[PDB]
Amino acid sequence: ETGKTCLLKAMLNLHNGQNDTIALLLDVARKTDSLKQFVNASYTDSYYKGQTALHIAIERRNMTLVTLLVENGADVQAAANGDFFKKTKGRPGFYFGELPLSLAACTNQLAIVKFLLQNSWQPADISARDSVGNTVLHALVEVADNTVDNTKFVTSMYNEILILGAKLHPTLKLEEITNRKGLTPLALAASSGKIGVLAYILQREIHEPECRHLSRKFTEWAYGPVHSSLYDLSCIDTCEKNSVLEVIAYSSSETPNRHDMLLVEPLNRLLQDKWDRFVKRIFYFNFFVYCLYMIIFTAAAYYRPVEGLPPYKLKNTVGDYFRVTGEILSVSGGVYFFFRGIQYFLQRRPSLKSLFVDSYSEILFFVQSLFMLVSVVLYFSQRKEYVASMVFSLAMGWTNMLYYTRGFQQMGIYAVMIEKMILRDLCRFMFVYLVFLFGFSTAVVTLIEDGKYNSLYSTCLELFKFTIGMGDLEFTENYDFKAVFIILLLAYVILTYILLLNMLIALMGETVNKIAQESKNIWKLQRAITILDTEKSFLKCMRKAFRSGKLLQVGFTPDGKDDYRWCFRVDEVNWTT
Amino acid sequence: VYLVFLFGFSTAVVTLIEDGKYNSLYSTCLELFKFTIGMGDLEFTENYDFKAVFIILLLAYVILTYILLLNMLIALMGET
Amino acid sequence: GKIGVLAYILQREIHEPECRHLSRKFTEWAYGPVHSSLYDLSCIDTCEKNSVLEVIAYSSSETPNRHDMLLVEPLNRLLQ
Ligand SMILES: CCCCCCCCCCCCC(=O)O[C@@H](COC(=O)CCC)COP(=O)(O)O[C@H]1[C@H](O)[C@@H](O)[C@@H](O)[C@@H](O)[C@@H]1O
Ligand code: NA
């Protein structure tokens, strides 16, 4: 059924790492006809397909047993590609890369990986890929979970494997190998939210001759307390497939450490530098142009004609020429924002949930433009209702100005606090409030069906007035069920003020250094997105966003060639040697 | 932030209704400001041609203004 | 409301010869970092006299640790 052999049974059932049956079975296999097909026996059931004796030896941490298995000619490139050993985590399983080298690496067994790479009989292929296209480094990235001990052992194993691979194959660049999705280990770590691995990779130093070129952090010069270091920006700002900033900024909002991954040492200063060099002036220019657009729109709408039945004839006086010019400019701006919204939605392809849980401002600007277009259509159709649509554009046009509070730290954080308070707390309050309002409105309309309480709309407005301090408890009318009406109104007022008090108290549970920290990180992420969009637009056919220049870091690769890497300078001071 | 919101809604209200306490920007700004201090006017006893659109604007303004006030009050407790 | 004794009893492990049947928490299998465990659930879900869940839920509110006794490892997962 499963294909289990006597060898696998002996491998599974042993005590203290020893079972003399294994050696006897191997000797009998040698003497009978051959050992090759016996030692390399493996399961055939799809749930455990591909597993052989080497995997069991590695799992049980038995060095002598795996050494014997390799000595007898065991295949060290077998793929344990059963359903148990892969993703689709709807069931028990453990994905490790399907290969014995990846299995030893992922279980923190350094001696076994060293033996597998540097044995006398059959060395392992360090560059091999599994069914998904993942190398050993991709597997190491996959098994990370950002805890302390996990990060420690994964980092150490990653460093050791990289150094050994450099020594055995000086011409091999392991970190450039991509899986089926086109992701390198750095891109995979960045997009998956593996902050501990990213923080190691981006600023690693390897102080060992003949493999110093593997480092990404160097030292340009040193004085006494002060010294200057260089950070490599290869595939950080531009990569032509997937840069770190691109995969962090444009993630799908489900990455666990989406906000925190921008706080590592090189990226924060890189984004601040990009902001300070060229992006700030363009942002302020766009803000100014939007302000001019809104002033012209407001002035044009203010002086509309009051005659009925549009369209209106153009007169020969000056004010009408200015008015029609303003109308034309407003409609042009609406068309511009309409096309920009379409371009965003087509170029990003949001997944029907990323539309609303993120990117609100795109929706708001698009809705403003839709109102403008509906106003135009009604204007030329000889309808007077266009004014209504126009004003719903105009009011929105002012509130959308809050978009430009980013670029200023305090106002940006304040706006982020506003947005989160709306999206988290108000939605819960309004549901309960509307339930109470509708219930008491129906009761009041039923009790009194005349005199300002003959409909649900009027009664709802009259009860809403009580919530804003504009109520009416005079009781001058001669109702049939007065003294029952009074009890209902008093109960409604008391319950509504209990609800308001409870809301106010509940909102204090966010000022425990909770929102204060989540904001400023959300603001930094927003400004990062703005920087990336501005760079991608660039408005001039100019792409001079590069950093400190083609500096020479080491200049001595394993070959005679010298290397240049577009580094970023950081100067530091330390008064404790 | 409050002044930006007030100016925007005042211009919208003057444009929608051009007579009867809403024929100037100063008067409309005062009338909308009265809501913030609990002295508003939601009687709707006049015969405006754009009634029932005016109500929606006033309700939206009131809700947004109280959102801003709540956000201020909560945010200012981070200094305590 | 003896939280400590309940927490001990519900997940005790006795690994010794001739008396391991006294355990209520067992190990089904172990891969490397991953493994699977089994909880007994005898007289937790139903026993027709006094189950743990019925006793905790329908207490008279004078029990000290009425809220915390449902946070022990098997009961929270069972209820979810
Ligand atoms: C006439 C009636 C008028 C009604 C107007 C109603 C208020 C207008 C307010 C205008 C503010 C414009 C704006 O700036 O939009 C705000 C949110 O808008 C709202 O509150 C909508 C309320 C519905 C920011 O959204 P943002 O596009 O920055 O997305 C954020 C990411 O960038 C970030 O990384 C985080 O992932 C974050 O979780 C994301 O949100
Ligand atoms: Na009042």
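Swiss-Prot numbering applies to chain B: residues 583-603, 627-685, in that order.
A Cβ is built for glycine as well, from the same backbone N, Cα and C atoms used for every other residue.
According to Swiss-Prot, the protein carries these features:
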type	residues	note
BINDING	B:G643	Na(+) 1 binding site
BINDING	B:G643	Na(+) 2 binding site
BINDING	B:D646	Ca(2+) binding site
MUTAGEN	B:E636 to Q	Slight modification of pore attributes
MUTAGEN	B:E636 to K	Abolishes channel activity. Restored channel activity; when associated with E-639
MUTAGEN	B:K639 to E	Restored channel activity; when associated with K-636
MUTAGEN	B:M644 to Y	Slightly modifies channel permeability
MUTAGEN	B:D646 to N	Strongly reduces the affinity for pore blocker ruthenium red and lowered channel permeability for Mg(2+)
MUTAGEN	B:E648 to Q	Minor modification of pore attributes
MUTAGEN	B:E651 to Q	Minor modification of pore attributes
About how far apart, in whole Å, are the alpha carbons (Cα) of B:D646 (mutagenesis position) and B:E636 (mutagenesis position)?
8
When the Cα of B:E636 (mutagenesis position) is compared with the Cα of each of the recorded positions B:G643, B:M644, B:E648, B:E651, which one is closest?
B:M644
Among B:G643, B:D646, B:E648, please name the recorded positions whose Cβ is nearer than 6 Å to ligand 2.
B:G643
At a 10 Å cut-off from the C-beta of B:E648 (mutagenesis position), count the other C-beta atoms across all protein chains.
8
Give the distance between the Cα atoms of B:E651 (mutagenesis position) and B:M644 (mutagenesis position), rounded to the nearest whole Å.
18
Among all chains shown, work out which of the mutagenesis positions B:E636, B:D646 has the most CB atoms within 10 A of its CB.
B:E636
Please name the residue among the recorded positions B:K639, B:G643 whose C-beta has the most neighbouring C-beta atoms within 10 angstroms.
B:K639
Residues from B:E636, B:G643, B:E648 facing chain A - recorded positions, CB under 8 A:
B:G643
How many whole Å apart are the CA atoms of B:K639 (mutagenesis position) and B:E648 (mutagenesis position)?
14
